[PDB]
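Here it is, the structure, as structure tokens.
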Amino acid sequence: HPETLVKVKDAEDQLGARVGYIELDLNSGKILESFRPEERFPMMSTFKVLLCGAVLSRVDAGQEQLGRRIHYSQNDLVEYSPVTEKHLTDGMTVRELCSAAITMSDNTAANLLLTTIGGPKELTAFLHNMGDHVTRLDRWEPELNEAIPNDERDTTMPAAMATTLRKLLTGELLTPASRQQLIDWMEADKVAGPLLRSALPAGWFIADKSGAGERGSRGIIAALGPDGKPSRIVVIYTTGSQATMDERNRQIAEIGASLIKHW
């Protein structure tokens, strides 16, 4: 509803920053509302949903096992690795690493998973193959969050991200099981409080992933709906703001509040 665009434009004014926005009908795939749909934004940790989709695609084809233990060392640990830093000595299974990447935004877990699938180049190929011709990963954690102005590396567009998220959670790309497994990881999201979850009415469904990066970058991708079922996808990205994290979160939460009000 264009009332939601009011809030998006408000966020732009408040943040001194570009904001990209998509509301997409999950069933039909029709873009319901949009703001900068074909502009590039850094994905930040929102890429970890696509990463784990690529992992599950391999699991589906017999090339990977969720139960396979991955070993790693102190050499592998990057900034913000709450789960992996605990299991250095034990290693972690592919399953546990996707859980950690998605639910905890664990950077090292994402790096380890990237390695199993062939790096950002194969994540990009995967995405291209599934019909996303703009989304690209080029770097690894933590460099991918750099959000250099006019840098196309590690970017998506809101429209492509929305469409990709729909294909992953509800298309024929993944098996019904892998879909549900991706959704499960996203539904247990433990760091995405302040954005869309904070505005979601009791009884509603949400499977989300958020990101934050340098240069004020912040974003979230979500499948959500009432009566405990997802019926729409929301994509919100922003970059360039000098606003505090709390200030950015509040702006993103207000857009959330509006799309719910105008559901």
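Per Swiss-Prot, chain A residues shown: 24-286, in order.
From the backbone N, Cα and C atoms, a Cβ is placed for every residue, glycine too.
Grabbed the feature section from Swiss-Prot, which reads as follows:
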ACT_SITE  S68  active site, acyl-ester intermediate
ACT_SITE  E166  active site, proton acceptor
BINDING   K232, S233, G234  substrate binding site
VARIANT   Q37 to K  In TEM-2, TEM-3, TEM-8, TEM-16 and TEM-24
VARIANT   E102 to K  In TEM-3, TEM-4, TEM-6, TEM-8, TEM-16 and TEM-24
VARIANT   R162 to S  In TEM-5, TEM-8 and TEM-24
VARIANT   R162 to H  In TEM-6 and TEM-16
VARIANT   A235 to T  In TEM-5 and TEM-24
VARIANT   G236 to S  In TEM-3, TEM-4 and TEM-8
VARIANT   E237 to K  In TEM-5 and TEM-24
At the level of the C-alpha atoms, what whole-angstrom distance separates the residue listed as 'active site, acyl-ester intermediate' and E237 (variant position)?
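For the residue listed as 'active site, acyl-ester intermediate' versus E237 (variant position), the Cα atoms are 12 Å apart.
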Same chain, not part of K232, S233, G234: whose C-beta falls within 8 angstroms of the C-beta centre of the substrate site? Give them in sequence order.
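Apart from the listed residues, the neighbours are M67, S68, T69, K71, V72, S128, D212, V214, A215, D231, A235, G242, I243, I244.
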Using a 10 angstroms cut-off on Cβ to Cβ distances, just flag whichever of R162, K232 is the loneliest among these recorded positions.
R162
Which has the fewest other CB atoms in a 10 Å radius around its CB: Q37, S233, the listed recorded positions?
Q37
Compute the C-alpha separation of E237 (variant position) from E166 (active site, proton acceptor), stating it in Å without decimals.
10
Which has the fewest other CB atoms in a 10 Å radius around its CB: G234, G236, the listed recorded positions?
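Counting other Cβ atoms within 10 Å of each of the recorded positions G234, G236 gives the minimum at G236.
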